[PDB]
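Here's the structure we're looking at; comments come further down.
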Amino acid sequence: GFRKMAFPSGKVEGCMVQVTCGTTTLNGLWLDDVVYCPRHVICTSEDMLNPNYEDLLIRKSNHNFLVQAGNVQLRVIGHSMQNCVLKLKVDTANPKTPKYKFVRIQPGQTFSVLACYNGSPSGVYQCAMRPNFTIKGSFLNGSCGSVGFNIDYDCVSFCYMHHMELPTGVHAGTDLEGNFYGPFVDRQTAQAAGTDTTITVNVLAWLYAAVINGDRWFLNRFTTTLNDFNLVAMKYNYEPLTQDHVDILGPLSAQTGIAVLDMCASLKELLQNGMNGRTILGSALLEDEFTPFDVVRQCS
Amino acid sequence: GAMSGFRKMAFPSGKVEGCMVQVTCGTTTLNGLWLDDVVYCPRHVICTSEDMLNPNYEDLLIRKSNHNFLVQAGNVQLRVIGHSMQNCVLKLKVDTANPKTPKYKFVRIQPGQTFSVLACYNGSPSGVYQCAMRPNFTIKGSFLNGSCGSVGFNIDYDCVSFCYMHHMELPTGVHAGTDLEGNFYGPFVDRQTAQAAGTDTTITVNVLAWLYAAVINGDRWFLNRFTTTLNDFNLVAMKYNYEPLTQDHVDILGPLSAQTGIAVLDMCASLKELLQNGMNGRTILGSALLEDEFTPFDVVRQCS
Ligand SMILES: O[C@@H]1CCN(c2ccccc2)[C@H](O)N1
């Protein structure tokens, strides 16, 4: 009985708004007296290929920005651009503003996404930053302007904003300061995501989760050296494993008594021989969207 | 296409977050649902540690007065003014009506249908997940220590349909519970006596809708050229522990059948080949597993 969970989305729900520039409509994040949204909302049908965003920006008037929060309309006062994020300053501060911080995450860390359409929240899901810096999600998993977040002691950490739907069923976007995740541009040009890989630290964290839940058949008597594991793992499209990840797994190593490189011999053996029709925590597949600290959060 | 790399989503939990409270009777603390002037919670909050095998709820309840119930809404304390029992749900009338009460209904679901769960510690929401009422009337849930009182719901046009409440963890690691009228799902009792869940089965109708969703989005490698009779399909499915398929499930799938031009029974023959051959490393809609927790209602709603 181990299931993936998203954060309670209430505190982010009361921040989504609908931003409309000319013909284009998408989601905004209304915080204090500022609305954040992707900067490509200003792209016309003629600049949508090769725009000089800051010069296009300075020529738009505030009045070309429609902002509604449900039935209420918001007054745009000014606008500035920070990287690929548009910042529209409004006359009203959001009284539903949670306590928040802007953070940037690393490939392999998890967060929840509140999927929104035209400002209206539609659903919520947990995901991980893929090593190729993309996030799994169809057009039905929330369109441009939806945000990704973690909650740390009732404080929201916004880390992600959806910008564009890639052809491969994944989407890409930025942090809330506008910097893209991965080698992507907000220009409607042919663009492809790199070959993905399995988040190796997360699989080990998930294997520790099985051991906490008494699922133990995969554990063996063997260890392995770090790179004697890495060599085998990259041949299966697994992320190489750094000394940082080992340390991060330390606390789980101390609760279960399974050294990190011991569990690495279990996973390495799982890679070459498969699960032989057995199961771990109910799944015939290895999960890699549980960080070490999602396990400690949900198991302590 | 539309649903390439599609993920299940739980509904936004905000409207439920504003209804969760902490209910305490003596030494037990669990979650309550505060809707208007009444808070709902599982009745086994009034059990002691000796009462858990054969609790006499009617004896236990009548011995309790309003001021033995400790209802905490965040940082305010609510005053209990009345208290009655409807099956296994306890109902605490409070003097103060929840301002954050959403539009809501109480509905009972059938196995195979889906909803979201807001998992809570001590009145405090901890997470949200999307799941299905399994065919054996249990909920494969999170390894949360005291989720009792966590509710399940769907949301449809600002209106929250409450359909589940968590009462107990079973030895098999899944959860069992009631509707908001206190009737359990399945043959379970709110007693700490030996209770086992029947053998789980794959929600066949859900898989077929999922397979129809793939075909809508050009994912097409699993289709074959065969049809099957309904009863020839049902007979093979069962030795793979798949739910038998009823004519009603065939009708439910009819809209998917017409938009793709693939007869339902043809899709059943394609499924039957997937069972004898398997998905060993291959993907359907980005998933390396056959999804059985996405209903035909959400497929046709989301793929018009
Ligand atoms: O999940 C656990 C298991 C079941 N539950 C319980 C307590 C008293 C009588 C019957 C059931 C307990 O409070 N919570």
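Numbering of chain A is taken from Swiss-Prot, so the residues present carry the numbers 3265-3564, in order.
If you check the header, you will see the structure was determined by X-ray crystallography, 2.8 Å.
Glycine too: its Cβ is placed from the backbone N, Cα and C atoms.
Residues or ranges marked as active site, for 3CL-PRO activity in Swiss-Prot: A:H3304. A natural variant is reported in Swiss-Prot for this position, A:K3353 to R, and the note states: In strain: Beta/B.1.351. Quoted from Swiss-Prot, the note attached to the natural variant A:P3395 to H states: In strain: Omicron/BA.1, Omicron/BA.2, Omicron/BA.2.12.1, Omicron/BA.2.75, Omicron/BA.4, Omicron/BA.5, Omicron/BQ.1.1, Omicron/XBB.1.5, Omicron/EG.5.1. Annotation comment: Swiss-Prot describes A:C3408 as active site, nucleophile. According to Swiss-Prot, the natural variant A:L3468 to V carries the following note: In strain: Zeta/P.2.
Summary: among the recorded positions (A:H3304, A:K3353), the fewest other C-beta atoms within 10 A of the C-beta are counted at A:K3353. A Cα-Cα distance of 34 Å separates A:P3395 (variant position) from A:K3353 (variant position). Ranking the recorded positions A:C3408, A:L3468 by other CB atoms within 10 A of the CB puts A:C3408 at the bottom. Annotated pair A:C3408 (active site, nucleophile) and A:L3468 (variant position), C-alpha to C-alpha distance, rounded: 33 Å. For the pair A:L3468 (variant position) and A:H3304 (active site, for 3CL-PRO activity), the Cα-Cα distance reads 39 Å. Taking the C-alpha positions, the distance from the residue listed as 'active site, for 3CL-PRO activity' to A:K3353 (variant position) comes to 17 Å. Taken residue by residue with DSSP, A:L3468 (variant position) is part of a helix. Secondary structure from DSSP puts A:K3353 (variant position) in a beta strand.
The local packing around A:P3395 (variant position), expressed as other Cβ atoms within 10 Å of its Cβ over all shown chains, amounts to 22.
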